[PDB]
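Right, one structure below, let's go through it.
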Amino acid sequence: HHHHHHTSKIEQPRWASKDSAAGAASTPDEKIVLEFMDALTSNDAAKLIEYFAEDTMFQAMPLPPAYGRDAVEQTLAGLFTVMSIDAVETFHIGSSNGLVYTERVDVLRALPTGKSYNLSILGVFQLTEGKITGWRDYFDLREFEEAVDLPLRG
Amino acid sequence: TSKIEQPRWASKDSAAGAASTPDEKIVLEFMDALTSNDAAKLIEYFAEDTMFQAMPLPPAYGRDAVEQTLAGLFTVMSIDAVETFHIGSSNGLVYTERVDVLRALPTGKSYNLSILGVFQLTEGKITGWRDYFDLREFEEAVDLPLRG
Ligand SMILES: OC[C@@]1(c2ccccc2)CCN(Cc2ccccc2)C1
Ligand SMILES: OC[C@@]1(c2ccccc2)CCN(Cc2ccccc2)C1
Ligand code: NA
Ligand code: NA
Ligand code: NA
């Protein structure tokens, strides 16, 4: 898809489905999640938190989880203090039992160093009545930190 | 090993960890087979046109490379247990949110590693398997580097 950020470029993985529909939404829950992926490039925790239920949680799995909407917003705002989401490409999206799975590459740029990295992520979303009750992203933190020279554990 | 606790964030939908399709059933059977630590048993599940990647490490393409890459992991690690909290699927992809209890043979240490994986199935055979997780957290937990 077009990322409207000319300094970024995402290559198609050899293993990624070529089908137009592979990363296209087939259900209402998948559509809301792709809408949320599109919103991530705002880098605005106060806009993004509107997608979440009060009883919710967030975890970038190499780092500790945040429970409840206030903590999720605070945690997302903290990440946006040091990183910009420049682009998101979702190669595969699927869903079952109220969970949505996204296999993606996020182009992330470390604001303190100016360096960016194309990060392989597999994430899961739990939705209750169209609102996010859980979001967990799985990926390797070290390879990101080393590419952008930004340790994130503390 | 001791019982693997359900995470606080796990779904309480009683079907979340159950297979709903024949492909999901195959993937759960494959998860059961992992504790064999036996690449020759595991490769029976794979198509000739296939791939495997533990995402922090380089991929293996084709059934022969996949078997040899899994056998190589088994030279240093035992899979002592696998607990699949969530399984779902769409469009021939099966997703598994899991904890794998992995033990490093050189150190004897074990860690309950959080993993999200995707499997591609064609005609009941695995044509792709990619696991996403934090490699450093595992390496530091069991005192076993896997990426120099
Ligand atoms: O794009 C959404 C994520 C994100 C990135 C940047 C700012 C907010 C949110 C959530 C988890 N994802 C992985 C990640 C977390 C922490 C550090 C590095 C990677 C990326
Ligand atoms: O349990 C199946 C996996 C596995 C583990 C151990 C031996 C063979 C296979 C497949 C890759 N998975 C990710 C992984 C790779 C290397 C180190 C830690 C995690 C785990
Ligand atoms: Na689709
Ligand atoms: Na299920
Ligand atoms: Na589905």
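Numbering of chain B is taken from Swiss-Prot, so the residues present carry the numbers 2-149, in order.
Note that Cβ sites are derived from N, Cα and C of the backbone, with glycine treated the same way.
In this structure, B:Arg99 (mutagenesis position) is part of a beta strand by DSSP. Long-range C-beta contacts of B:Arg99 (mutagenesis position), restricted to its own chain and to partners at least six residues apart, with a cutoff below 8 Å, comprise B:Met32, B:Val83, B:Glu84, B:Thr85, B:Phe86, B:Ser115, B:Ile116, B:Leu117, B:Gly118. Under its mutagenesis annotations, Swiss-Prot gives B:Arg99 to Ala, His, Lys or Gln the following note: Impaired protein folding and no activity.
Swiss-Prot lists B:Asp101 to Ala or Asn among its mutagenesis entries, and the accompanying note reads: No activity.
Counting Cβ atoms from all protein chains shown, B:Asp101 (mutagenesis position) has 24 others lying within 10 Å of its own Cβ. Annotation comment: Swiss-Prot describes B:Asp101 as active site, proton donor, evidence class a curator's inference.
Quoting Swiss-Prot on the mutagenesis of B:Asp132 to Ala or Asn: No activity. Here the Cβ of B:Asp132 (mutagenesis position) has 21 other Cβ atoms within 10 Å, regardless of which shown protein chain they belong to.
Annotation comment: Swiss-Prot describes B:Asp132 as active site, proton acceptor, evidence class a curator's inference.
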Measuring Cα to Cα, how far is B:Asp132 (mutagenesis position) from B:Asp101 (mutagenesis position) in Å?
11
